[PDB]
Every structure is written in C-alpha cells, then in structure tokens.
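Structure record follows, encoded as structure tokens.
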Amino acid sequence: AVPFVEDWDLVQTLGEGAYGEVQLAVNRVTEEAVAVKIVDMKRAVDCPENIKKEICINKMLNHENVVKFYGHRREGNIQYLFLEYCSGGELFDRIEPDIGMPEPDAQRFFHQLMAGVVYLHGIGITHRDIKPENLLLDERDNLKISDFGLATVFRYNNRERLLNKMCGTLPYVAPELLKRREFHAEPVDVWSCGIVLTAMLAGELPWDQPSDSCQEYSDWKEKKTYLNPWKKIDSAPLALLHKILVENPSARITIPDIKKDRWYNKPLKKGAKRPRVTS
Ligand SMILES: Cc1cc2n[nH]c(=O)n2c2ccccc12
C-alpha cells in the first residue's frame, strides 16, 4: 500500500454550470491527470436522482470515443465523478467563427463522432445533447463524447422505447421534437451530428431552430444552397448533409448508410506527422 496515492490536488476549473463544476485533478504521487465532476445534490430537488442516473449510464460505457468513467465517491451531499481528462479541450474551440476548419480535419472528427454514437446506440443509449461543447479532445485530438446528464435508455431487452421528453439544445435539435408528441431516439442524435458537421465546415449554425417560422430552415427545405452556411460547403459533404438534415425522421439517413456515403469514404486526411530524417 503506497501512501498518498488516493490524494488528488484540484488545480484548474475546466468547466462550470448547473450541475456544479468540473476540475482538473492531479495525483499527489503519480501526477496522473483526471477530471473530477463535483455535484452538490442540495442545489436542486431532482439532483439526487438526476446524478444517480448519470452515474448509472456512465457505468455501462467503455469506448475510445466516449469520456471514460473511472468511478465516483459521495461525501454527505457532494457527488464526485472521476472522468477521463481531455487536454485538447472542447471541439467548440477548434471551430473558427465563419470559417470552420479544414475539411479533412472535420472528416476525421466526424468518423470518430460516428464511432462513438454507433457504440452508444448499440448498447441502447441516446446522448440527446450532441453539440461541440460536449465533444472533447485528448492530447492526440481523438474525440470523446461528454456529459451523460441528459442521456437515457431507448432500447432494453431488444425492445425500443419511443421518446417524448423535449430536451437538447435548440439549434442542434431535430424538427420532430418540436412537431410530434413521440419520436424515435436514434434519428434525433443523427440530426444533431449533422448540425455539428455543418458547424465544423462553415463556422456557423444554420438556424435558431428547425421550424417553418425560422426563415433559414424554410430556405434549406426549399434547397437554397447558394446561401450560407451551405455555399461554404463543398459538394460531396453537402450531399451527405442533404441526407442527414431531412425533416421526416423515417426518411432520414441512418448511421449504417452514413458509413457508405461517398464523402464519408473519400481519402482526404493524412496520418499524424511522425519523426523522419533524410540521408
Ligand atoms: C475542458 C474540459 C476538459 C475535460 N476533460 N474531461 C472532462 O470531463 N472535461 C470537461 C468537462 C466539462 C467542461 C470542460 C471540460
């Protein structure tokens, strides 16, 4: 038993909002860095059950494109969740306003996003709030899906549950959440992935929300792709976006078909530069 190995110094606030905050923690002995999510359960009446569910869902997860859950500790009314530290920060901060990022970089992030979402959906979990703020990067820019506070089970014992809870973030949310009482979970996550791809390639969000009252959304359904953000996006990825951002969730492209898409499969991005010399 090595003394002090269970001691962590909190050295930097990584993020902070409703739940509480996430701190960078550094091990006193080993100097290993992890993220610690600190949740004061007295802050809200529903917080005890909310954080319980988040912990429950996290214990189900193990994938290279999902933020790793190391465990949790309660002391009185404070919950401490130990999570993978992602030193590259949020994907949000790699999207340049009005520009986006190089298309090969966006393609790589999108491959990894799909890997993460396929995994989650495979074990019957929907995230329900996919957006660049909730996609973190490690030291090699590998993407990790973050924050399972709004996540839920949509498939259990091989039987699908239809959802009805209005949740997410309006510019990322699928139109069926605003129009229908019930909806399938998976196309909702597919839609938000499409808005994420749009942001990565154009540095802007296409609409405030996907309703006919929103002129920008109306323009998209009328195929006015000579307007922004769409005019900034090359034809191959735009063709994929035309298949994802389809109003009818039943006609919307599925992830197995996204994986067969021409742009998805285009060679664009070189592997990370590795040390070399010449003679
Ligand atoms: C910036 C950042 C790094 C991180 N690594 N692991 C995590 O949970 N986070 C975060 C969680 C919330 C907000 C920011 C972060």
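By the numbers in Swiss-Prot, the shown part of chain A spans 2-280.
Determined via X-ray crystallography, 1.9 Å.
Just so it is clear, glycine is given a Cβ too, placed from its N, Cα and C backbone atoms.
Per Swiss-Prot, the feature domain 'Protein kinase' maps to 9-265; the stated evidence is sequence analysis. Look at Swiss-Prot and you will find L15, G16, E17, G18, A19, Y20, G21, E22, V23, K38 tagged as ATP binding site. Listed in Swiss-Prot as a mutagenesis experiment, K38 to R is described as follows: Abolishes kinase activity. Quoted from Swiss-Prot, the note on the mutagenesis of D130 to A is: Abolishes kinase activity. Swiss-Prot lists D130 with the feature active site, proton acceptor. Swiss-Prot documents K132 to R as a published mutagenesis change and attaches the note Strong reduction of chromatin-associated CHK1 ubiquitination.
Proximity note: of the listed mutagenesis positions (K38, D130, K132), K38 have a CA within 10 Å of the CA of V23 (ATP binding site), given in sequence order. A 10 Å cutoff on Cβ-Cβ distances gives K132 (mutagenesis position) a total of 22 other Cβ atoms nearby, all chains included. Residues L15, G16, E17, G18, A19, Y20, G21, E22, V23, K38, recorded as binding ATP, reach a greatest CA to CA spacing of 14 Å.
The recorded positions shown are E17, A19, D130; of these, the one with its CA atom nearest the CA of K38 (mutagenesis position) is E17. The Cβ neighbour count for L15 (ATP binding site), using a 10 Å radius and every protein chain shown, is 19.
Sequence-distant neighbours of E17 (ATP binding site) (same chain, 6+ residues apart, CB-CB distance under 8 A): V23. Of the chain residues outside the ATP site list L15, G16, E17, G18, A19, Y20, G21, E22, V23, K38, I39 have their Cβ within 8 Å of the site's Cβ mean position. Looking only at the binding-site residues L15, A19, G21, the one with its C-alpha closest to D130 (mutagenesis position) is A19. Looking at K132 (mutagenesis position) and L15 (ATP binding site), their Cα atoms lie 17 Å from each other. Each of the binding-site residues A19, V23 was scored by how many other Cβ atoms lie within 10 Å of its Cβ, and the smallest score goes to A19.
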